Amino acid sequence: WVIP
Amino acid sequence: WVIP
Amino acid sequence: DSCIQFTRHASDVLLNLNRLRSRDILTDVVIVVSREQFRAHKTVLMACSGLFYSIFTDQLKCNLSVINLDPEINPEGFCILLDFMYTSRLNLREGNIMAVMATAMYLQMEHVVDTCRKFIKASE
Amino acid sequence: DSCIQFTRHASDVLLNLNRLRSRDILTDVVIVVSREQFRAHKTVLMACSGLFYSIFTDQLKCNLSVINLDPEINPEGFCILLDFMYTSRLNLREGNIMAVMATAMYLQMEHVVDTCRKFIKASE
Ligand SMILES: O=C1Cc2cc(Nc3nc(Cl)ncc3F)ccc2N1
Ligand SMILES: O=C1Cc2cc(Nc3nc(Cl)ncc3F)ccc2N1
Ligand SMILES: [Cl-]
Ligand SMILES: [Cl-]
(Lines of atoms letter the chains of each structure in order from A and count residues from 1; the text may use other names and numbers.)
(Lines give C-alpha, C1' and ligand atoms only; values in the text may rest on other atoms or scores of the structure.)
(Ligands and ions follow the chains in the order given, each with its own letter.)
Protein backbone atom coordinates (compact mmCIF):
# COMPACT_ATOMS: atom_id res chain seq x y z
CA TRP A 1 0.00 0.00 0.00
CA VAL A 2 1.24 3.54 -0.88
CA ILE A 3 0.22 7.21 -0.83
CA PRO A 4 -0.77 7.67 -4.54
CA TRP B 1 7.48 -1.35 -22.88
CA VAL B 2 9.98 -3.46 -20.85
CA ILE B 3 11.64 -6.90 -20.72
CA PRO B 4 9.48 -8.55 -17.97
CA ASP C 1 8.88 -16.77 -23.17
CA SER C 2 10.52 -13.88 -25.17
CA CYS C 3 7.54 -11.47 -24.62
CA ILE C 4 7.77 -7.65 -24.09
CA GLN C 5 5.44 -6.12 -21.50
CA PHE C 6 3.55 -2.80 -21.42
CA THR C 7 3.92 -1.59 -17.81
CA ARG C 8 0.74 0.58 -17.70
CA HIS C 9 -1.57 -1.97 -19.43
CA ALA C 10 -3.25 -3.43 -16.31
CA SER C 11 -3.85 0.07 -14.81
CA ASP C 12 -5.25 1.34 -18.18
CA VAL C 13 -7.58 -1.73 -18.41
CA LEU C 14 -8.91 -1.09 -14.88
CA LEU C 15 -9.40 2.64 -15.62
CA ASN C 16 -11.46 1.71 -18.71
CA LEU C 17 -13.51 -0.86 -16.73
CA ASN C 18 -14.31 1.92 -14.19
CA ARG C 19 -15.32 4.24 -17.11
CA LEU C 20 -17.72 1.50 -18.34
CA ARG C 21 -19.14 1.20 -14.79
CA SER C 22 -19.62 5.04 -14.56
CA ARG C 23 -21.46 5.03 -17.89
CA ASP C 24 -23.47 1.86 -16.91
CA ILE C 25 -22.07 0.00 -19.95
CA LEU C 26 -22.44 -3.82 -19.94
CA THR C 27 -23.07 -3.93 -16.15
CA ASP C 28 -24.76 -7.29 -15.56
CA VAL C 29 -25.60 -7.46 -11.85
CA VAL C 30 -27.16 -5.35 -9.10
CA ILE C 31 -25.77 -5.83 -5.58
CA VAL C 32 -28.37 -4.93 -2.92
CA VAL C 33 -27.06 -3.77 0.49
CA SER C 34 -30.28 -3.12 2.47
CA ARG C 35 -31.96 0.02 0.94
CA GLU C 36 -29.11 0.68 -1.56
CA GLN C 37 -28.38 -0.79 -5.03
CA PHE C 38 -24.98 -0.95 -6.77
CA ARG C 39 -24.55 -1.90 -10.44
CA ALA C 40 -21.33 -3.69 -11.43
CA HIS C 41 -19.66 -6.23 -13.75
CA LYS C 42 -19.74 -9.82 -12.39
CA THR C 43 -16.20 -10.46 -13.74
CA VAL C 44 -14.66 -7.50 -11.85
CA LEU C 45 -16.46 -8.52 -8.62
CA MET C 46 -15.14 -12.13 -9.00
CA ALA C 47 -11.59 -10.94 -9.78
CA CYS C 48 -11.53 -8.89 -6.50
CA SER C 49 -13.58 -10.88 -3.95
CA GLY C 50 -13.46 -14.49 -2.79
CA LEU C 51 -17.17 -14.25 -1.92
CA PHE C 52 -18.20 -13.08 -5.44
CA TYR C 53 -15.84 -15.64 -7.01
CA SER C 54 -17.74 -18.38 -5.09
CA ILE C 55 -21.18 -16.88 -5.96
CA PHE C 56 -20.66 -16.48 -9.67
CA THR C 57 -18.92 -19.89 -10.16
CA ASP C 58 -22.03 -21.56 -8.66
CA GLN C 59 -24.14 -23.15 -11.46
CA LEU C 60 -27.42 -21.61 -10.14
CA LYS C 61 -26.20 -18.24 -8.81
CA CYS C 62 -24.10 -17.36 -11.91
CA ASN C 63 -27.45 -16.61 -13.68
CA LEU C 64 -28.88 -14.17 -11.11
CA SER C 65 -29.05 -10.44 -12.04
CA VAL C 66 -29.63 -9.41 -8.38
CA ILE C 67 -27.57 -10.45 -5.30
CA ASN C 68 -28.73 -9.48 -1.79
CA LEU C 69 -25.95 -9.14 0.78
CA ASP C 70 -26.33 -9.93 4.52
CA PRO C 71 -28.40 -7.14 6.28
CA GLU C 72 -25.49 -6.50 8.71
CA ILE C 73 -23.40 -5.12 5.80
CA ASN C 74 -23.02 -1.35 5.76
CA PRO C 75 -23.81 0.27 2.34
CA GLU C 76 -21.06 2.94 2.77
CA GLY C 77 -18.48 0.18 3.54
CA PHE C 78 -19.61 -1.71 0.43
CA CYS C 79 -19.44 1.49 -1.71
CA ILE C 80 -15.84 2.20 -0.56
CA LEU C 81 -14.83 -1.39 -1.42
CA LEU C 82 -16.58 -1.35 -4.81
CA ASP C 83 -14.67 1.89 -5.64
CA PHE C 84 -11.42 0.13 -4.53
CA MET C 85 -12.16 -2.84 -6.84
CA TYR C 86 -12.42 -0.53 -9.85
CA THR C 87 -9.62 1.92 -8.99
CA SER C 88 -7.02 0.33 -6.56
CA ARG C 89 -7.72 3.31 -4.19
CA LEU C 90 -9.21 2.75 -0.75
CA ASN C 91 -10.91 5.68 1.04
CA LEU C 92 -10.01 4.55 4.57
CA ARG C 93 -10.94 7.01 7.38
CA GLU C 94 -11.22 6.81 11.19
CA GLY C 95 -15.03 7.07 10.80
CA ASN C 96 -15.37 4.19 8.31
CA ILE C 97 -12.49 1.76 9.07
CA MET C 98 -14.53 -0.64 11.23
CA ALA C 99 -17.34 -0.90 8.60
CA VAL C 100 -14.76 -1.24 5.77
CA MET C 101 -12.85 -4.02 7.60
CA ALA C 102 -16.05 -5.94 8.46
CA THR C 103 -17.25 -5.66 4.81
CA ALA C 104 -13.82 -6.77 3.44
CA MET C 105 -13.86 -9.81 5.78
CA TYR C 106 -17.36 -10.74 4.50
CA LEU C 107 -16.36 -10.17 0.83
CA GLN C 108 -13.06 -12.07 1.37
CA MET C 109 -10.70 -9.27 0.20
CA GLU C 110 -7.55 -10.33 2.15
CA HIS C 111 -5.27 -7.35 1.18
CA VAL C 112 -7.89 -4.83 2.38
CA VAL C 113 -8.44 -6.80 5.65
CA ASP C 114 -4.60 -6.67 6.09
CA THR C 115 -4.29 -2.84 5.73
CA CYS C 116 -7.33 -2.26 8.05
CA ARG C 117 -5.79 -4.50 10.76
CA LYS C 118 -2.48 -2.54 10.49
CA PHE C 119 -4.20 0.92 10.69
CA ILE C 120 -6.27 -0.25 13.73
CA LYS C 121 -3.13 -1.67 15.47
CA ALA C 122 -1.33 1.73 14.95
CA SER C 123 -4.18 3.59 16.78
CA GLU C 124 -4.03 1.22 19.84
CA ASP D 1 -8.75 12.63 -1.94
CA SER D 2 -6.95 11.05 1.10
CA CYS D 3 -7.04 7.47 -0.38
CA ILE D 4 -4.29 4.79 0.00
CA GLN D 5 -3.51 2.66 -3.07
CA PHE D 6 -2.60 -1.03 -3.44
CA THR D 7 0.15 -1.05 -6.10
CA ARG D 8 -0.42 -4.65 -7.35
CA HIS D 9 -4.26 -4.43 -7.50
CA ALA D 10 -4.66 -3.76 -11.25
CA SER D 11 -2.15 -6.54 -12.17
CA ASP D 12 -3.89 -9.00 -9.76
CA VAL D 13 -7.32 -8.12 -11.28
CA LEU D 14 -6.01 -8.77 -14.82
CA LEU D 15 -4.38 -12.07 -13.73
CA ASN D 16 -7.75 -13.20 -12.29
CA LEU D 17 -9.62 -12.12 -15.46
CA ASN D 18 -7.15 -14.26 -17.50
CA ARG D 19 -7.79 -17.21 -15.08
CA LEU D 20 -11.56 -16.81 -15.73
CA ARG D 21 -10.87 -16.79 -19.49
CA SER D 22 -8.69 -19.99 -19.21
CA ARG D 23 -11.47 -21.74 -17.29
CA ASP D 24 -14.18 -20.35 -19.71
CA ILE D 25 -15.96 -18.64 -16.78
CA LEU D 26 -18.52 -15.93 -17.68
CA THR D 27 -17.11 -15.53 -21.24
CA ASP D 28 -19.93 -13.88 -23.20
CA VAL D 29 -18.73 -13.58 -26.80
CA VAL D 30 -17.04 -15.64 -29.51
CA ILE D 31 -14.74 -13.75 -31.91
CA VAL D 32 -14.49 -15.54 -35.28
CA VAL D 33 -11.28 -14.99 -37.32
CA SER D 34 -11.90 -17.09 -40.46
CA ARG D 35 -11.76 -20.82 -39.40
CA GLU D 36 -10.82 -20.04 -35.76
CA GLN D 37 -12.99 -19.12 -32.71
CA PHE D 38 -11.84 -17.23 -29.60
CA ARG D 39 -13.96 -16.93 -26.44
CA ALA D 40 -13.57 -13.76 -24.35
CA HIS D 41 -15.24 -11.23 -22.03
CA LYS D 42 -16.82 -8.27 -23.90
CA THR D 43 -15.70 -5.85 -21.13
CA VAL D 44 -12.01 -6.82 -21.42
CA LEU D 45 -12.15 -6.54 -25.24
CA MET D 46 -13.74 -3.04 -24.94
CA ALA D 47 -11.21 -1.91 -22.31
CA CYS D 48 -8.30 -2.83 -24.70
CA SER D 49 -9.52 -2.09 -28.24
CA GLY D 50 -11.09 0.97 -29.84
CA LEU D 51 -12.81 -1.33 -32.37
CA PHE D 52 -14.46 -3.52 -29.66
CA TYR D 53 -15.35 -0.41 -27.64
CA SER D 54 -17.26 0.90 -30.72
CA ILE D 55 -18.88 -2.53 -31.39
CA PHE D 56 -20.15 -3.22 -27.91
CA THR D 57 -21.41 0.37 -27.28
CA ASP D 58 -23.62 0.03 -30.39
CA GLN D 59 -27.27 -0.57 -29.35
CA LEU D 60 -27.70 -3.52 -31.80
CA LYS D 61 -24.22 -5.11 -31.70
CA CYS D 62 -23.91 -5.07 -27.87
CA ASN D 63 -26.39 -8.04 -27.87
CA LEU D 64 -24.51 -10.31 -30.30
CA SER D 65 -22.78 -13.44 -28.89
CA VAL D 66 -20.70 -13.91 -32.10
CA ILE D 67 -18.55 -11.27 -33.89
CA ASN D 68 -16.94 -12.06 -37.27
CA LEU D 69 -13.75 -10.14 -38.03
CA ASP D 70 -12.63 -9.06 -41.54
CA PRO D 71 -11.33 -12.14 -43.53
CA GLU D 72 -7.95 -10.40 -44.04
CA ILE D 73 -7.25 -10.71 -40.28
CA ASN D 74 -4.71 -13.37 -39.36
CA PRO D 75 -5.89 -15.74 -36.53
CA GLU D 76 -2.34 -16.02 -35.05
CA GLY D 77 -2.07 -12.18 -34.95
CA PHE D 78 -5.45 -12.01 -33.22
CA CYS D 79 -4.44 -14.76 -30.71
CA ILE D 80 -1.21 -12.87 -29.78
CA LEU D 81 -3.22 -9.65 -29.23
CA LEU D 82 -5.94 -11.40 -27.20
CA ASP D 83 -3.18 -12.86 -24.95
CA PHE D 84 -1.72 -9.31 -24.62
CA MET D 85 -5.14 -7.92 -23.58
CA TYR D 86 -5.36 -10.41 -20.72
CA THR D 87 -1.70 -10.41 -19.61
CA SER D 88 0.12 -7.14 -20.70
CA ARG D 89 2.69 -9.41 -22.49
CA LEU D 90 3.12 -9.26 -26.26
CA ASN D 91 4.76 -12.21 -28.07
CA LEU D 92 6.35 -10.13 -30.83
CA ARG D 93 8.67 -12.06 -33.22
CA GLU D 94 10.26 -11.37 -36.64
CA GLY D 95 7.87 -13.98 -38.13
CA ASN D 96 4.67 -12.45 -36.72
CA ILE D 97 5.33 -8.67 -36.41
CA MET D 98 3.65 -7.68 -39.69
CA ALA D 99 0.46 -9.70 -38.89
CA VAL D 100 0.45 -8.38 -35.28
CA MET D 101 0.83 -4.74 -36.41
CA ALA D 102 -1.91 -5.08 -39.08
CA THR D 103 -4.26 -6.71 -36.52
CA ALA D 104 -3.51 -4.00 -33.87
CA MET D 105 -4.25 -1.26 -36.45
CA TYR D 106 -7.61 -2.94 -37.26
CA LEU D 107 -8.45 -3.45 -33.53
CA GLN D 108 -7.32 0.14 -32.72
CA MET D 109 -4.72 -0.78 -30.05
CA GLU D 110 -2.46 2.34 -30.36
CA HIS D 111 0.29 1.27 -27.85
CA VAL D 112 0.82 -2.05 -29.69
CA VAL D 113 0.88 -0.26 -33.10
CA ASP D 114 3.54 2.08 -31.57
CA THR D 115 5.90 -0.73 -30.39
CA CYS D 116 5.53 -2.61 -33.75
CA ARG D 117 6.44 0.56 -35.71
CA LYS D 118 9.56 1.04 -33.49
CA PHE D 119 10.72 -2.63 -33.86
CA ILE D 120 10.22 -2.44 -37.68
CA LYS D 121 12.14 0.90 -37.88
CA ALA D 122 15.08 -0.69 -35.92
CA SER D 123 15.37 -3.52 -38.53
CA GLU D 124 15.51 -1.05 -41.50
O1 LIG E 1 -8.85 -12.00 -1.08
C2 LIG E 1 -9.24 -12.55 -2.10
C3 LIG E 1 -9.44 -11.91 -3.46
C4 LIG E 1 -9.93 -13.04 -4.31
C5 LIG E 1 -10.28 -13.12 -5.65
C6 LIG E 1 -10.55 -14.36 -6.21
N7 LIG E 1 -10.73 -14.39 -7.61
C8 LIG E 1 -10.41 -15.36 -8.47
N9 LIG E 1 -9.52 -16.27 -8.06
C10 LIG E 1 -9.05 -17.09 -8.98
CL11 LIG E 1 -7.90 -18.26 -8.41
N12 LIG E 1 -9.32 -17.15 -10.27
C13 LIG E 1 -10.17 -16.20 -10.69
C14 LIG E 1 -10.72 -15.28 -9.84
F15 LIG E 1 -11.59 -14.38 -10.30
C16 LIG E 1 -10.62 -15.50 -5.41
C17 LIG E 1 -10.33 -15.43 -4.05
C18 LIG E 1 -9.97 -14.19 -3.52
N19 LIG E 1 -9.57 -13.86 -2.22
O1 LIG F 1 -5.88 2.21 -28.56
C2 LIG F 1 -6.97 2.20 -27.99
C3 LIG F 1 -7.36 1.33 -26.81
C4 LIG F 1 -8.78 1.74 -26.54
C5 LIG F 1 -9.70 1.34 -25.59
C6 LIG F 1 -10.91 2.01 -25.48
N7 LIG F 1 -11.73 1.67 -24.39
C8 LIG F 1 -12.55 2.45 -23.67
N9 LIG F 1 -12.36 3.77 -23.76
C10 LIG F 1 -13.03 4.52 -22.90
CL11 LIG F 1 -12.75 6.22 -23.03
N12 LIG F 1 -13.86 4.15 -21.94
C13 LIG F 1 -14.01 2.82 -21.82
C14 LIG F 1 -13.36 1.94 -22.65
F15 LIG F 1 -13.57 0.62 -22.52
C16 LIG F 1 -11.26 3.00 -26.41
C17 LIG F 1 -10.36 3.38 -27.40
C18 LIG F 1 -9.12 2.75 -27.45
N19 LIG F 1 -8.03 2.98 -28.30
CL1 LIG G 1 -8.03 -7.16 -1.45
CL1 LIG H 1 -2.59 -1.07 -26.94
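Chain D residue numbers are taken from Swiss-Prot; in order, the displayed residues are 6-129.
So how was this one determined? The header says X-ray crystallography, 1.8 Å.
Every residue gets a Cβ built from N, Cα and C, even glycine.
If you draw a 10 Å sphere around the CB of D:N21 (mutagenesis position), it holds 16 other CB atoms from the protein chains shown. Swiss-Prot lists D:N21 to K among its mutagenesis entries, and the accompanying note reads: Abolishes interaction with NCOR2 and HDAC2, no effect on interaction with CTBP1 and transcriptional autoinhibition; when associated with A-116 and 376-Q--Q-379.
The domain 'BTB' annotation in Swiss-Prot covers D:32-99 and is backed by sequence analysis.
Taking Cβ-Cβ distances under 8 Å and a sequence gap of 6 or more within the same chain, the neighbours of D:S59 (mutagenesis position) are D:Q113. One mutagenesis experiment catalogued in Swiss-Prot, D:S59 to A, is accompanied by this note: Abolished ubiquitination by the SCF(FBXL17) complex.
According to its DSSP assignment, D:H116 (mutagenesis position) is helical. What Swiss-Prot notes for the published mutagenesis of D:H116 to A is this: Abolishes interaction with NCOR2 and HDAC2, no effect on interaction with CTBP1 and transcriptional autoinhibition; when associated with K-21 and 376-Q--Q-379.
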Chain C neighbours, restricted to the mutagenesis positions D:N21, D:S59, D:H116, by C-beta under 8 angstroms: D:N21, D:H116
Alpha-carbon distance [D:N21 (mutagenesis position); D:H116 (mutagenesis position)] in Å: 23
